[PDB]
Amino acid sequence: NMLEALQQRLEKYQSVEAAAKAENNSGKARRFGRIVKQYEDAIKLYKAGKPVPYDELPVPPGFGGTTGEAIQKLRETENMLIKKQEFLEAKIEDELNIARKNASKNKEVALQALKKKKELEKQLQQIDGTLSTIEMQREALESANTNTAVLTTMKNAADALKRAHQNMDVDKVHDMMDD
């Protein structure tokens with residue numbers, strides 16, 4: 001069904017924003033906070049039998065050498081999307097202040113600032129979904145690269161402990177049996 005998968009995807013975005021609190025990443029907490037607001041709204045709509053904007057909702061990855069250079073390319077792509085988020089956030093607030101100053105004075109200017117603000121928020125929402133997907137994808141790549149590196153040296157350590165486990169007493173008894 002759709003309700004559970006919608007609930008599963010919400011909890012995932014709730015779990016990432018929560019992790020963004022502890023690491024004190026404000027810009028990440030803001031955009032992941034806006035994504036859970038999309039799902040909280042989609043929850044309210046689905047329970048009310050009203051159409052749900054499925055095309056607007058991002059899906060976390062996996063919800064239905066060159067590895068180091070791939071991580072670096074993703075990090076550099078993240079930075080460009082983060083810079084665009086900050087640009088949109090500042091321009092949205094600028095249009096809100098333009099709309100309020102000219103609410104009664106300049107009717108057509110305040111109305112034009114609101115239309116720009118609405119368009120900028122749509123752009124911010126599309127940046128949110130793409131940037132959040134890349135962040136989680138980059139994190140999974142780094143985690144998979146670390147686990148592989150840790151599993152390899154722990155294997156060398158277990159083999160080193162095995163090599164240093166020579167049953168010299170057993171060899172001594174066998175030595176006296178062959179004499």
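All positions are counted from 1 along the displayed chain.
Positions of Cβ are set from backbone N, Cα and C atoms, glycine also.
These come from Swiss-Prot:
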type	residues	note
MUTAGEN	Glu89 to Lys (Swiss-Prot position 40)	Unable to rescue null mutant phenotype, probably due to disruption of electrostatic interactions required for homopolymerization
MUTAGEN	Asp128 to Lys (Swiss-Prot position 79)	Unable to rescue null mutant phenotype, probably due to disruption of electrostatic interactions required for homopolymerization
MUTAGEN	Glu135 to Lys (Swiss-Prot position 86)	Unable to rescue null mutant phenotype, probably due to disruption of electrostatic interactions required for homopolymerization
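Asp128 (mutagenesis position) sits 10 Å from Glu135 (mutagenesis position), taking the Cα positions as reference. DSSP assigns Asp128 (mutagenesis position) to a helical segment in the three-state reduction. A simple way to gauge crowding: the CB of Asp128 (mutagenesis position) has 22 other CB atoms within 10 angstroms, across all the protein chains here. Here 9 residues go unmodelled in the deposited structure, bounded by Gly64 on one side and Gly65 on the other; the Cα atoms of these bounding residues are 29 Å apart. With every protein chain in view, the residue among the mutagenesis positions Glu89, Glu135 whose Cβ has the most Cβ partners within 10 Å turns out to be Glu135. Reduced to three states, the DSSP call for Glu135 (mutagenesis position) is helix. Note: the CA-CA distance between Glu89 (mutagenesis position) and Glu135 (mutagenesis position) rounds to 19 Å.
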